[PDB]
Structure formats: C-alpha cells, structure tokens
Amino acid sequence: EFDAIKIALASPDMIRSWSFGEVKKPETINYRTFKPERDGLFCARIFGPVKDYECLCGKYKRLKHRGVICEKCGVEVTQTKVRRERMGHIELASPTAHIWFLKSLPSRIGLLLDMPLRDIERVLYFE
Amino acid sequence: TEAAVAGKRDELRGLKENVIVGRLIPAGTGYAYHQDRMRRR
Amino acid sequence: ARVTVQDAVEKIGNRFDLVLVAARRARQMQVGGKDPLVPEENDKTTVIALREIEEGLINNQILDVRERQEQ
Amino acid sequence: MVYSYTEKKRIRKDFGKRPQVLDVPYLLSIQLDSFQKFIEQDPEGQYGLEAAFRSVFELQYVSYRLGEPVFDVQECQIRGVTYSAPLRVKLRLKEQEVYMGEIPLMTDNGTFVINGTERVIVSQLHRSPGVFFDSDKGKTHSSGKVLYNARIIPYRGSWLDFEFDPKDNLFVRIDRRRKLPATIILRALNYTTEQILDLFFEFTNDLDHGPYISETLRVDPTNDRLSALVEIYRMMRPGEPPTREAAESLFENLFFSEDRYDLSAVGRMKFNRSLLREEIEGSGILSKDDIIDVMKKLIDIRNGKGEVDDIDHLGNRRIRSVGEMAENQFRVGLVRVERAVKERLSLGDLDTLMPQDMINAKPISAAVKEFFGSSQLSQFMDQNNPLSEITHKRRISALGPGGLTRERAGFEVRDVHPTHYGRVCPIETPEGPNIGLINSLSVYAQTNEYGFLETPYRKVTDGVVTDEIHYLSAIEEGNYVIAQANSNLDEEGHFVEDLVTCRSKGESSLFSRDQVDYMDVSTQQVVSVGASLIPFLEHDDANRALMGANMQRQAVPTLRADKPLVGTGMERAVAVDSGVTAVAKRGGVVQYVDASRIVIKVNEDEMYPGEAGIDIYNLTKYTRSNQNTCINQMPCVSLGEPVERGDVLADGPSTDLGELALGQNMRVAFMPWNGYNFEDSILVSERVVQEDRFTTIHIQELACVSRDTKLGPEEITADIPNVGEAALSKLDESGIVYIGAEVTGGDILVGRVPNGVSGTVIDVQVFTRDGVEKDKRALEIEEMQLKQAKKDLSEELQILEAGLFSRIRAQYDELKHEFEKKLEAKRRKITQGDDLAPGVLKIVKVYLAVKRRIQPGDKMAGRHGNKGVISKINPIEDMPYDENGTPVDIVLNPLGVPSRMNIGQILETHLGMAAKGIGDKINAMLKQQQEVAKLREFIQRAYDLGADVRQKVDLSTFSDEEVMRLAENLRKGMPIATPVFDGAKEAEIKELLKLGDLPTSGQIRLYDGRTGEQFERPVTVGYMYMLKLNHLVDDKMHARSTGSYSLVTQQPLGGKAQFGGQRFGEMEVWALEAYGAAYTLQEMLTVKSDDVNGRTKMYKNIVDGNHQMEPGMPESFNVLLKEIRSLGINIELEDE
Amino acid sequence: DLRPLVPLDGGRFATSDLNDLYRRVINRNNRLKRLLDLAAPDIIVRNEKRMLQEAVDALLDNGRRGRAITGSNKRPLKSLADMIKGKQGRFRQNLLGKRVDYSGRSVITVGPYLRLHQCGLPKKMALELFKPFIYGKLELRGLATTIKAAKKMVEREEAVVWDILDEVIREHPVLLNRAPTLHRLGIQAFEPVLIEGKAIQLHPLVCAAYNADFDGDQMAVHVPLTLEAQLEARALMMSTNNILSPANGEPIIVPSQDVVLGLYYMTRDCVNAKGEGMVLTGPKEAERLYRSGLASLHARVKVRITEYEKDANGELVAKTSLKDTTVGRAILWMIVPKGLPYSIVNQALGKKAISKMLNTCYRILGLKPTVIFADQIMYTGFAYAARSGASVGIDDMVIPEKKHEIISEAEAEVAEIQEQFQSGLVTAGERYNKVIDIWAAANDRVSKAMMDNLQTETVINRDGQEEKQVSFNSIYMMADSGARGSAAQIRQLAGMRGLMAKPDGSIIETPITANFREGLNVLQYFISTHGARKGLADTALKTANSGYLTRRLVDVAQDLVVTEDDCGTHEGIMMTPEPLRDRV
DNA sequence: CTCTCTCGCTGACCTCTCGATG
RNA sequence: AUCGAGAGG
DNA sequence: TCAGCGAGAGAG
Ligand SMILES: Nc1[nH]c(=O)nc2c1ncn2[C@@H]1O[C@H](COP(=O)(O)OP(=O)(O)OP(=O)(O)O)[C@@H](O)[C@H]1O
Ligand SMILES: [Mg+2]
Ligand SMILES: [Zn+2]
C-alpha cells in the first residue's frame, strides 16, 4: 500500500495540523490521585482515554456511546490504543534556533550567509 | 540533516530497507515476487 | 524427498522455484482437500508433494492446466 | 619431631629436600593491620581519627572514644542491619560530649556486615606522588624527534606539567589545559630578565648547552608581573574580569595554601630523593626553589646528563588499603561541618549556646555509609568454598577512583615486569577484559611504612649463609647480588660449588662465591596461595596453570569431605587461616560433645584467678552462603579427649580433619571408548552415582510482604477464593506452611513456589515493627523464636551458675542478683523491635533445601587445566575391568594430553596409584588381625623411603593404641606431599610402586566388559582428584512458545527469570540472507515479534490446522516515525 | 504511551528523562511570558532569552555545546537524538534484530549413534516448543472441547499427550545456532529425536563448521511455522546439502581425532605377525579369521579382490584378481562404494588420505552415496579405535642419550668465546650474534637426534634375522597420523624448550635447556610467562578489530545480486601460474 | 599559489548472578 | 528500567 | 587513549 518514503523540513502549520490539543502548561499526573491533570503532559482530553471505551468522569460506559465527546470532561470515548498515536504542541513565546542546523562540521544556518561560525555563534548567544 | 535539507526519496531497492520495513528481500525465493511488482508498474 | 532432495532439483531446474512449486502443491492437499497421486505411506503433505515432483506427475504447467480446467 | 594432637592421627609423607628457615605468615594480615591503625588511640596523633581531628581543629577538641555495639554479628545478620559503633567526641567552647555518628566495624576474619550481608574492600595499586620525567618515544611529529616532559603529582591539589616543542621551546600546562610559554610562570615569581638569565646562564654551546630559555623569552609576549598574572587568569577562567586582587588570589591559592594543596610525607620524600637532596622531610606546599630545580633537571636531561624514569617500575607504584580510604572519606565529611560552624559563629550569641547546638551529624554519616556500600572497591564477598574467600581478601586492583580504565589501558601496563619477582604472582589473573589489571599477593610479601611491597632474604657473611632475615624493596635489591633457593649448602653453611647462579640489576648470570650478598628463603616465594596448591606445577604449561588456578575456586562442597591422596603441603594453612573451622583457645579436656555444641574444661595452669574455667563452642548448622550453597560444621573430637592450644575441634565446609578438601579421588583409565569422549566428553560409571559422591545441597530464600496501601488493606489468611480444599492441607490455621513439608512447583507457601523448583521447608521467619496486630502462627512461631532464644541462653548460663553454686556451697545473694540481671538483660536485648520500611506491616521469609545429583551435561575438572562435560552414565557390567574383576570409574581421552602440554596430570596419576597401593597392604593386615610388631615394621619401612628427605618420622616413641589408630586412619591410602618446585622424582615413584607390588611402568591389562576380550595394548590406570564446578545444566535449560511482551516496543522480554525469548541479531540475519530463505526471515521479523494482529491470526490458524501467515507492519517502525517527527522533521510514506 | 510512567512495588514511580526536559522547557518559556506582561527592562529580558535557547538545545541533542544537564545522580540525561543513534538506538537494537517466540537454549553433548541429518532433543523442551500443535491435535480427536481442557491435560502430563507429541514432530525440522555466527554455516537444520535428559546431542561430523566443542558450550533452537518455511529449511539449510565450502572448493565435513587414529591403526602393517603368509578367498574370510583370533590385523597376505570401473557410456565393468595386502585393509574394503579402485585403501591412511577419498567419491559418484560413505567411515573409526587400547604414559617421552654431550660442548664454546672479549678482539656487539647462532645450532642438533631416535624403532626378529621398521610408539603414532600432535610440540615434550624473548622483543642470551618431562626451575618458569601473557592479551584485545572490519565489509556491498544471464561484453583478464589449474 | 601547524569530531557477539536507586 | 561489580562460551 | 581526517590560519 506504499512504495516510497519522503523526508523534508516541517512548518508551523503542519505541526499544528498534527496535534489533537493545544499547548500544555501544567506538569504531571497529580501523584495523589492518579488521574492526569487537565491540559498537561499527561492529559485525557488532548491524548485520549485512560481506559477502553470509558470516560474520565465515568458518565458513559457503553459501546452505544462510541464517537461522543463528554460535555463536562471533553474526553472522547475510543479505544485506548490511540494514546500511542496522537501528538501535541507547545507555543513558544520567542523564536529559538535548531541545534542540528547550527552546530555541525558543514554548518547550514551559517552557510547561506557569509559570516563564519564564531561570530554568528556570538550573535545567537546575546553577546 | 542533509536528507531533510535536500528533500530526498527512498525507493526501497536493497536488502536492509526491506528488512527494516518487514517485507520479502529481493533475493532467493522472494526474487520472483519482486519481478511481479515491476510488471505492474 | 527424504534425507536428500537432489532428485527434484534436476527436474524443476533450480532450488528457488522448487520451494514455491512444492508449497503450492502441498497447500492444495492440506487445506483445499485433494487426493495424492502416490501412496500416502504415513507422510506429511510436504514430503508427498516432493515425492510427486520426483516421480514426474507435478510441475507448474500441469497445475496451471488443471486450474484452467477447473474454471 | 614432636607432633601435634591433630596431626598425629594422620601424618602426611613429605618428599621435600630443602630445609625451611621461615614460617608461612598469617594470610589475612593486610586487612587487620590496616584497619587497626584507624580506630586505636595514637598519642602522637598521626595515623587515624586523631590525625583527622587535629587537621581541621572557636571550638577546642579534647579526645574521642568508641561505644559498644547494640547487637552482635549474628543478630545483625539475622535482623538485617549494620554492625557498627557510636562515636563520641569531647569539645569545649563549657565542657560537653557530643554525638558524631556510627562507624562500621571489622569482624575477626576481615569482613564487614553492612545490611545483613558480608562485603570485602579490595586494596588499590596507584601511582605515587612526586615528580616524574618522561619522554614519548616517537610518532608525535613526522620529524621523528623525541620530546621530553616532566610532571608533578600531589596527594591533593592541581597538576603541573613542563614540556618541550619541536622547535625547542619550553611550555607549561596547568590541569591539562591549553599551553603557555614557560617563562611567564617565572615572571609571576618576581623575577626580571636579568635575574632569569643569571639563574639559567653563567656562554652558549650547541651540543651540551642550549639557548632554549632565551628563545622562549623571545617568543614570550610579556614583560611585567601583572601581565603574567592577567594572562594566567585569562587562560584559567575565560570571561576576563581582570582585577588586581582577583589575579593575586588565584595564584596564591593555586599551589601555596595549606587548605588547597598537600604534598604528603611520601610525596615529599620521593620529590626530595628524585632531585638528589639530603633531607627527606619538609612541607606540603611547593616553593620557587622546587620549580626552578625541576626546570634545571629537565634541561639537563635534554642536554644529555640524565635518564628518564620507568613508569611501570614497582618502586613507583604504591598500595592503598581500607584504613586509608576510610580516613579520606571521614575527612571529606568533616570539612563540611566547619563551614556550618563558622557560619553559625557569626550570627552573634553567647551564654545560652552549647557545643552540641552547632554540630550536625548527617553529612558525616552520609559520607561514611556511601563509602561502605556504594564504592567500586566494596564488593559482594565470594563464598563458594574456603579458597575463594582467601583469594578475594588478598586481591589488588589497578582500577578505582584514582586509577585506570579498562578500555583506555594500553599494552605495557598489562605485562609482567622484572620487579614483580617475589611480590606479585605472575600466573593468577583474569582471562577477560581485565587481564593484567587485577593481581594477587605473593606468599611472603609485605608493605613498608610508606606503602611499597617488600620481600625477605637471608644475609650472607664471609661466604656462609646465616639465619638473619632482611626485608628489601624494589629499589634496594638492585644494588646487590642474590642467589637462588636451590643452591647446595654443606653442614657449615658454605657454598659447595665455585660458581653460583645469581640475579643482579635485572639480569641473571653466574658469579663467584665471594660476590654473593643475599639468598632466597624458599622455592615457593614467587607464586600465590592458589597456585601453590597444584602438584607437579613445573611440568605444566603456564596457560593451563592459569586455567587450573582459576577453576579451583569454582568447586562446590559435597555431602562428604574426602582428602587428596596427592597434595603439596599447604592445605592445613589455608584451612586454619580461612576461619571456617573451630579452634581451641585454651588447652584442657573434652567434657561434653554432641552434634551442635562442645564444652572444654580448662587446664589448671591456664586459669585466671576467680574464674570457673570452661569454654563453650556453638556450631553453625545448615546456613546458606552468598551463592545459595550450604554451610555446616561437624565435631571431630570424642568424649574425654585431651586438647592443646590451636587444635581443630570442628570441621567446616570442604575440610577433612583440618585439611582443605575440594574434590574426590577417582580411579581413571586413559583410553578411547566408542566415541563417548570425542572432544572433551567424560564417561562415568553408575557406581559413582549410586554412592552419592558428587551430590550437593542448595538452599534458597523466598520473601512475602503485605503492603499497607490505603486503597485496600491486606492480611495473611487461609481463605482463598476458587481453590480446592486439598490446596490448604499444608497450610495451618494462620495460612503459613508447616516446617517439614515437601512442596513442589505451584504450591502455596504464605498465600508461590517458582516453576520447576522443589525442596523441603526448613526455616520460617516473621518480621514485625513497633506497630499493631499479630497472627496466630506469629504468636505461635514469632513468639517461639524469642522463647527458644531465651531457652538457649538460660541453658548456656546454667552450667556456670551450677559450677559457682557448687563451689560456694561446700554470698549467694550477690551471685543470684548478678545472674538475674544477666537474664533480664538478655531478655531485653531479644525483645527489642525492628525498623521496617514505610508502607510495610510485616514480612514473612521461607527457606527451602534441595539435593542435586550428577547427570549428563554437568561440568567437571581437575587441577591442571583439564575440563569436560559428562556425556553418558554407563552400567557397571560395561566398564573395563582387570584380572581381579575390578572396574574403573572414569574414562578419559589420551588425545587431549599431547597438544596441551600439561604433563603433570599424567605424573599425578602414576603417584596416586602408588599411594593406594600402600593402603591395600595395610588393609589386609587389619583383616587378618596380626600383631602390632608387623604393622610397626611395615609402616616404618613406608615412611623411610626417599632420597635424603627432611621428614624423619620415628615410630619407636608411639604407644600401641596410637599405632593402631594411625593404621586405621591409613587404610584407604597414604597421603603424600610434593612442594611446587622441590618435589618427587620418577625414581622415587618407581620405588614406591615396587614397595606396593605394582608394575613400575604404571600400565596394566584390561578386558572389555561387553565381550570379555582383552584390549591389544596396556593402558594407564590410576587415581586422580576431581572437582564439580558450579555450572549445572539444571540452571541453563529454557524454552518458550508464547508469553509476555514489553511496553514501548511490543517485543518479547529477555531472561530466563521472566520467561523470555532468544535474540535473533544482525549476524543471524546475514546468515539467512546468504542462504536465500526469504520466508523464514519474514516469519521471524514480523509474526514472531512486533506484529500484534499477525501473532494472534497465526496462533488461531495453527490451532485450526492451517499453516499460513498474514504479515503486517512492525510496531517499532511506527515508534521510530513518531520519534523522528518529534524532532520537527516531516517523514511519511508515499502511498501513491 | 511512548514515554510511560512505570509504577513500582512501593508508592514511588520511575520516570523517563524526556518528561524532565519537557518540564524544564515549559517552565522557562512560561517564565518568559510573565516578564513581557510586567514590562521588565530589556536587561533582565535579554538574560532569559539566552536561557530558553539553552533549554531547547538540551532536549534536542544534549552536549553539542557542553552544558550537560544531570538528574538525581551525576549522570547526563538522555535526549531525543540519543534514542535513534548508536549501538543502543532504535535502528541497531529493534529493527535489524530482535527477540522471537518459539525458541530455546541449552548445553550440548555428543551423540555417536546419530545419522548426518538427525539431532537429539529433550522432550521437556519439545513439549513446550510445540504447544499449539498439540492443542489442535487434541481438539481434532474430541479428547477436549474447550480451550482450557487441553491446557489442563497438558499441564497434568497425561499419558496420551506423549503419543500426540510423537506424531506432530515426525517430519518437522528445527534450526540450531551457535552464538558467534561468523559465516552462513552457523545455522543449520536437523530432524529431532526425542531423548531423556536436559542436554542436546550433536553429530560429531558437524562440529568443525560450528567451531564447537564439549567443554561447556551452549546452543539455541528455533522452530519454523509455515509450509514455505519448512520447505526452505528442508531444501536449503539441511545439513545434507552443505558439504562444500562457499569460500573455496574443499569439503567441510571431515573426520578427525578418534576416527583418524582408528583407520590409521587398521591400515598399518607389521613384520612376522600372526597368520602371515596365507591366501584368502575374500574380505569375509579375513573378518572371520580376525574375529576367531587366528590372525593379526597387521599380517601380510594374498586376497582375491573384485573391483568395478565406469566405461565411456557410464556403465560399470568388473575385474577380479589377486593382490598383496593386509587383513585390516581387506576388512576395510567392504564399505567402499562400487566404482572406486582398490589402490585407494592399500596404504596407511591419514587425515589427507581420508579427505581425498571423500572428495574422489563425491567427484565420481555423486551426493547420495557420499553421505552413506561418511557415516560408515565414522562408525568404523570409532569401533576400531577402542579395540586397540591406545594410551599415554611417561615412558613414551624418550629423551636422546646424546643431549648432555651437545649441551656441554655448546657451553664450552660460549665460555671459550669470552676469552676473545676479555682481551679486546671482537666488537662488544658481535659476541651476541655468535652466542645466539651457537645455541640455535645446538638446539637443532638435539631436535634432530630426538626425532631420529623416536620415528624408527623395531630391532625385530624376522624368521631369524634382525630388521628395522616404523615404530608403534603412542605419541609418534598420534603425531604421524595427523590426529592431534605436531612435530614442534614433541620438541617441547622431550627435547629442549628453546630460546625465549624479552617483553620488548629482544632475545634472552641463554636458553631453556629443559623439556617438560624433566621439570623447569624457578628462573626458567618465570622467564616463560612473558610470552604466555602477551599471547593471551593479544587474543583478548583484538577481536573488535575483526568485528568492525566485517561489519564495514557487509555494509558496503550488501545490495549486489545476480540479476541477468549474459552481459555480452568481450572483456576479461589473463591468468598466470600456485598452479594454473587451481586458479581457473 | 602552497606547504606547514593547531584543533576538534566520530568510531572501537550471546548468556548468567548479586545490590542500590529510582 | 538505569548504574556498578563479577562469571561463562 | 589512540588513530584518522577535514577546516582553518599562518608564513613564506
Ligand atoms: N571473548 C570472546 N569473544 C568471541 O567472540 N568468542 C569467544 C570469546 N571467548 C571464547 N569464545 C569462543 O570459545 C572458543 C574458545 O574457547 P574454549 O571454549 O575454551 O575452547 P578452546 O579452543 O580455547 O580450547 P580449550 O580451552 O578447551 O583447551 C572461541 O573459539 C570462541 O568461539
Ligand atoms: Mg567450548
Ligand atoms: Zn466525562
């Protein structure tokens, strides 16, 4: 069903199209009660159900409800394996360079322009 | 990095590529198999 | 068919096609339901297919002709 | 010679010929001696804790002392805690005594108990502090010109390097940083160009004098002191905040502060001796004179008036032991306290404050317990047999914190050096990636007060060898001429010959009688303890000797201990010094003995005033070692026997009447038998299995913890849903298995037995904290442990109480009060609580014991590097037999002898046949019940055979009962001793064979047990010592069809413990590609791993009888795609 | 779920490194957010901007600009770029190799009774390895209905499953593999025979291809599942298809050790042995005479022999005559296939002779007779090696009687050459070479004397007179047959050990004048350890070079396949003689 | 135009046991 | 799971 | 550590 593999640089629109949820500021799993934080690195809405065909709150627990988002939680009812698939994104508040395209033997982000690596590295590090 | 810069394609014509993807290698008892694919392209 | 398979190689032509012909013949007996052309002698389908190939009763053209006749 | 009581029961016959002038020392001195100079009081204050206190101490320090341990070693092992003592320190600000922490203590055998387990600290071999001059041989530059350099290494602080350049310019490096011109440092010491030229010049030649300093000044871009400091500051710390105060302070603290630099006493001594000074004492900080002298010496070496040093010379490396590392860690912990004390001394307060308020003991204890338990040199102790522990405690390592690395180490440091002679064994070393980096101490080796190895020699004066003994080190012995230990001497001590083979200056040659200075003490001076137990070692190749010495440490103890017929004479020393036996402290008479206790009544002339005078020895019974083996002690004395001091009262594992015994004596024939010993296979008889000669006991531990989780509380109970009534049969009312129950795989113990493992229950333990609740069995058993422990103590004290009461009744109130106080103290110590982990209520432990018998697939070996695997067990009527109808035990292949040149295994086989031959002649005499005179005559003739030996046993002083007891002990064969380089000759073996009425060729006629026909040639038959190694086929067979899988990569797990699968690696894929098997490769890559739908479809199809697969896509590729996308790179599959 | 949080037995959890770097980046980015709202001066802002780019560079590839961030321990954290590269990355650990089902492992012993296409498998392993097949065959016969009844029956180990298991392995091959797989002969296919015990039994004739031994070695076993896999195993990888090497032409299955010794012992001859001078009607009479005890295996006799030769059309033609031979050779003639000459066994056989016999049989007759011939050769060699009773003893290491005189003469020579140095007549660097040459010549003389005394020793009586013949010494026979020994090691056993070398590489001036029968002293033994340690270190520390070279060679040329039948081009190269025949 | 000389950057099979730390 | 230590082919 | 290679400044 396929015959080739393609590779290229990404763009903000493509990354936003990959994601199933917005930025995630909160941190963790709430060690006290193991249910994940809303809008976090582990989050039920952004990434998916924690259990098969069950809501986070628990209002819906039947296959007949499949394809229904929760009004009070915002969590869709689906197989939990989708947690291996869905991705997310973070909105940076300032542009940041990519270490791969800056540091290399044939530097790329500094070969389109004339200046060598030393002065450009000085500029990037606010000096 | 170089591949992402250039924007390359891979046609999967060797042994290692087919091993990694999980298909029949184009040699031995699988050789004839690949001959069919070219006939349909 | 047993211990050594050199007899069938000289008839089919090479080792890489003998495997495919034998597998195609054996799947007919195991799952499809067909009767051997040789005495069974308490053997597995692979060995029966190899014996039939060695005798001379099975090759690609015969299977193609039989499939055309069936349909 | 007068013989000891233990040694008069069975006397080994010695074949040695050179008299011994020095005794073998105590084999565990290196550990005990080192740890002694760490906790004992030293008024001069220069070794241990006193030095550390005096090195950092406002507050005034007065003294210190160590307390009394709460528990003892056995209770610590049972409970699972550390055996330590409290540290108390006296300070004045007011006088007060504070608490500093816990110091772990060393036991009587040189070990530590840390968390209920025994550990060993390994000694370290490292570079000595000082100054060293070296030069790379070549390949630094294409010009092929050598470059010279010098280095200074302290105990603490920073490094300092001087070096040259291809253009002959001096450069200096600090802490392996970027180069600078050398003269800058000179400018940093208040020197002008005139003064520098005055120092280094007086004239400039081109062969013996050099302008190197002037050219370096030319290249030097500096002319002022401050410029030098700012250049150094910029080089050391990039960022350039140049300040005058900042520049001075860095140079002041870099090499000239007592709190940041320390050149120790050994470093000072080596530094002074390298520069040909006079005094050997000084300060720990550098000076301008030292740096100038180093520069001059390097320049002189460049000119050609000196030589470089050998870095691998054993006079440049020294030994660091546990008592030094402990002090270092304690000082590191102590320096953190003073910062807090100084900080809290600046807040401002008085009167109400006390010294205890300013001392926090957490950092010190943290550092000490980190070192004792997490260091690389603190190791889980090896406890296979008595030899393993001795070998582990005498090890030297080149790795560690201030050491080397396995991968970065080259080829020269791994080699045998001429200075190793008599100090490090040149044989025993690991055969893997660690070859050359781990070493063993020699038999007589020591260390001096600085930490350098030394060895003893005999003084020679005016051509006669005397008994005066001196210890010399590697530096000292290079100035003398030393003779070998096999030189011949007459009764006056003169050299018989006019030319003697001697060593001098790293070479060996012949010298005259009057040019000799010293002489060796023994012929076993150059080997280690393990290599001195191989008979006929001088007929073996070095590789096979290494293999045999290594394999001798993997043997497993058997049900019955059996001494070797052929030995070397070092068995008693190892057995006694290991500490696995019981040795009498004082002489006396045996009063009571049973299977688990011995009581000795002390002689009158060895009693202190006001003492009852009895000694009680309790024995260890059926305890597991670190390797899941068995430890058991057995008495070897009878009732009413007399005992002297130092006599063996009980035997340990692998010990027979006080001698080390690792294997069994077997009758062997060298011949091929129908292909059942093809490569290295071994054919064994059924009589060996029937007699249980290689049966071993293994003990295993299992634990069960009930969690204190808040969600659901859990407790131990008999009720279990969905189980039969028969299942609860072995369980009591409280749900815990009975003692003595025979369980098998898949049985409930505490609810559990791992699959395939059986055994018997021999021990159950219950652990509880200071919490709440208890169970009926724990009330029955956990309270039973305490009551039984109290009963044993009461029984032990009762004997002394009765003795004192009988003595008095012939002031009872004082004695009664004292004994009641002792009983109350014992009860209080036994009734204390246990500190568990949070979230845990109680723990239950169960011990199982299983027996293992030999079967095809087990590994066997001898002492000469010959190993193999059992292939077949043969019925007795198939084995070859002789003219009397006696079969053999083992059949071995002769084709394995001539290629591997270990001829010794043949020689032993000839001698063992002789030894047994003596015993037979005794055995018959005991069956016919002859008179003591004939036995006396025959045994005396047996002990006198030899060619000028040194033993000289005389039986005319023996009692009749003593002669009878000796003959009874000698009826299975006469033991024989042959030292490593002074042993028996072929002629002596043939004389012993002739005395035993046996052929002198060692070969007889054999018959085929299946047909009765005679083989066409005579065969070699004899006796040889065999070992059973800890590689059992019961622990290696494994198989799997389906099971559990990982989480991220949905592939099978690995390891027999968790029921894993085998790995199909890259090379196997290459092999399948070279065959052309595409379908097998695809089947292995997808449907047996990573294909979630394909695996299920294949399983269902196989169950339904259809052998076909439907492959899909592996999950690891999807994981890789997502991972690459997470880096901000777009990768995808092109369907079109 | 690709960076999960794993619970523990205790309340605490174990986390990955990625969840820490994400939190660091998130916190720092949010810290930048507050400063913009509060309108802080740009001096404070410029510091924080440098901070964020420092965090991101840690998450992508830690350590490109050295600022490595650690965690609870003092160990660098692992970034995203660390999970796809290196020896432990996804490519080299999960995609080019992995773990599989239906596999097992165990220790290997020897089975001397097997046929070339068979192996011995424990039934405890076999029961687990073939579980679904047994479940299916149980459900087929109605002995169980649900999927749990069959599992219970197998767990209880009833007496009916031991016949199902025998039926479901009758013609199903298995794959055996040994851990260092250097070429394609490291995996091979066999047919199982169920045995009792826990060890795997391996054919003696396939060891050399595996580089296998019986000292503690281990092996792994795999099971093919589909029909195509079974046919591939039977037709490509079965051990009866792999008899010639793919790197050259010579065969790979060759007898060694016991077999060579047995055949060599049968085919020798003696003088004035029992039964010498008879005339026999054929090999069967010779076997009768040997078994009855009326003749020796080494007696020289006359026997009537019939042999066959192929004609131009390929038919076999017979020829009968009388020949001078021995009893053992006539006995051995009965296992040789038809179409080979009698002269191929009328001599004393060694390793090379047996290998040549096998190659000639393959060249003339074909593949199927060769397997039978090899198995019969192995059986006969094992059978007749045991009957001889060959052993080894200390009296077999014979030392020449003239060693003392040669050594004394050499010592006198080297002592006399020092007089030319005490009073200046030779270079201080010239006596070294002279001493070395003297000692080398003495070593050669001693070795020659020893080998001349060992090889021939008969002093035998032939019908009255005295005669000489080849010896029957055990060590000499072992070395001459080509079984294990070498002429260089007999020198160390019974001659002189020779000259040693210093660790740098220079030659020590005086040699070792003692062999291994008469032991060494302390100085000689100490000198001999330098080379031993040097060789062991060399063996240990340079397997990685070969591994790396092999990996590079495989990677450079892994995609070259024969994809055409005739190129049509006329070019070539010209080959010159190494013989010409072996090169074209 | 063209040899010298610093200075980084990437590379070096399979299996088993123990403890301490997450 | 990671780290450290040891062992076998 | 050690071996190997390319990128970058020098002094003509
Ligand atoms: N570090 C290592 N790397 C590797 O890749 N393979 C190794 C290995 N170490 C051992 N082997 C394998 O083991 C065989 C020799 O070890 P060994 O069983 O003792 O037989 P050996 O011929 O030495 O004769 P013996 O000692 O019995 O006298 C050797 O070829 C090899 O396959
Ligand atoms: Mg091996
Ligand atoms: Zn909900």
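So for chain D, numbering is Swiss-Prot's, and the shown residues are 1-57, 67-102, 118-226, 337-885, 919-977, 1017-1342, in order.
Per the header of the entry, the method used was electron microscopy, 2.7 Å.
Cβ atoms here come from the backbone N, Cα and C positions, even for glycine.
If you check Swiss-Prot, you get these features:
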type	residues	note
MUTAGEN	D:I561 to S	Resistant to antibiotics salinamide A and B
MUTAGEN	D:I569 to S	Resistant to antibiotics salinamide A and B
MUTAGEN	D:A665 to E	Resistant to antibiotics salinamide A and B
MUTAGEN	D:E813 to K	Disrupts the enzyme's active center
Separation of alpha carbons, D:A665 (mutagenesis position) and D:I561 (mutagenesis position) (Å): 8
Of D:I561, D:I569 (the mutagenesis positions), the residue whose Cβ has the fewest other Cβ atoms within 10 Å: D:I569
Coarse DSSP state, helix versus strand versus coil, of D:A665 (mutagenesis position): helix
D:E813 (mutagenesis position) and D:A665 (mutagenesis position), Cα-Cα, nearest whole angstrom: 27
Inter-residue C-alpha distance, D:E813 (mutagenesis position) and D:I569 (mutagenesis position) (nearest angstrom): 28
In sequence order, those mutagenesis positions of D:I561, D:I569, D:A665, D:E813 whose CB lies under 6 Å from ligand 3: none
Local Cβ density at D:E813 (mutagenesis position) - other Cβ atoms counted within 10 Å: 21
Other CB atoms within 10 A, centred on D:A665 (mutagenesis position): 23
